[PDB]
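Worksheet: one structure, shown below.
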Amino acid sequence: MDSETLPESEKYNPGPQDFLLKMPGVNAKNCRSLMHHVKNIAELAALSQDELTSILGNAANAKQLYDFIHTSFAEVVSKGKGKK
Amino acid sequence: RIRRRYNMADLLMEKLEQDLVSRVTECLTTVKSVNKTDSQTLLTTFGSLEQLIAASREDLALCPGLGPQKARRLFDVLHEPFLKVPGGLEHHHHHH
């Protein structure tokens, strides 16, 4: 995080960070871990449960996040087909 | 009077779907170029996060009268780092 004496505060991209900050189960702890190991939400969504679980540190949090990425509100609003 | 919203399942369902759609709407809403109804439009087209991120700019522009430029903005936030700055794409930066 640069050889400057400046904090990273100036260098954050509002859009993608917020995208991650709006994710369920993802508290700031998890967010920081993610911005440390992961570049962007794309890596995140490409990650497997175990991967994201190791980064998040919490199995429960990881489930919320992972499942969300792979689910839809449509499922829950009307379950017509689906194994879950 | 109506035999619905009677089980605990109804509550689980209602709050889950509500929270789901809320997070999905909000997530797409994080783009300054995207308005709240814009996110709604991505919801009627893909209704899922995986489907959004797996969608390219052209797919996001395919979405009914929503915004080809919005697609450009969405794709950008989807593939841009949170720190905004990379360690090195074509030119290697300080890494730390």
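All positions are counted from 1 along the displayed chain.
Header lists the method as solution NMR.
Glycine residues also receive a Cβ, built from the backbone N, Cα and C atoms like all the rest.
Swiss-Prot documents B:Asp10 to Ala (Swiss-Prot position 221) as a published mutagenesis change and attaches the note Impaired interaction with ERCC4. One mutagenesis experiment catalogued in Swiss-Prot, B:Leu12 to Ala (Swiss-Prot position 223), is accompanied by this note: Impaired interaction with ERCC4. Swiss-Prot gives this note for the published mutagenesis B:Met13 to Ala (Swiss-Prot position 224): Impaired interaction with ERCC4.
When the neighbouring Cβ atoms lying within 10 Å are counted for each of the mutagenesis positions (B:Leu12, B:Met13), the highest count belongs to B:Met13.
Proximity to chain A, defined as a C-beta distance under 8 Å, is registered for the following mutagenesis positions out of B:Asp10, B:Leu12, B:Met13: B:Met13. Applying an 8 A CB threshold to same-chain residues 6+ apart, the list for B:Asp10 (mutagenesis position) reads B:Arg4.
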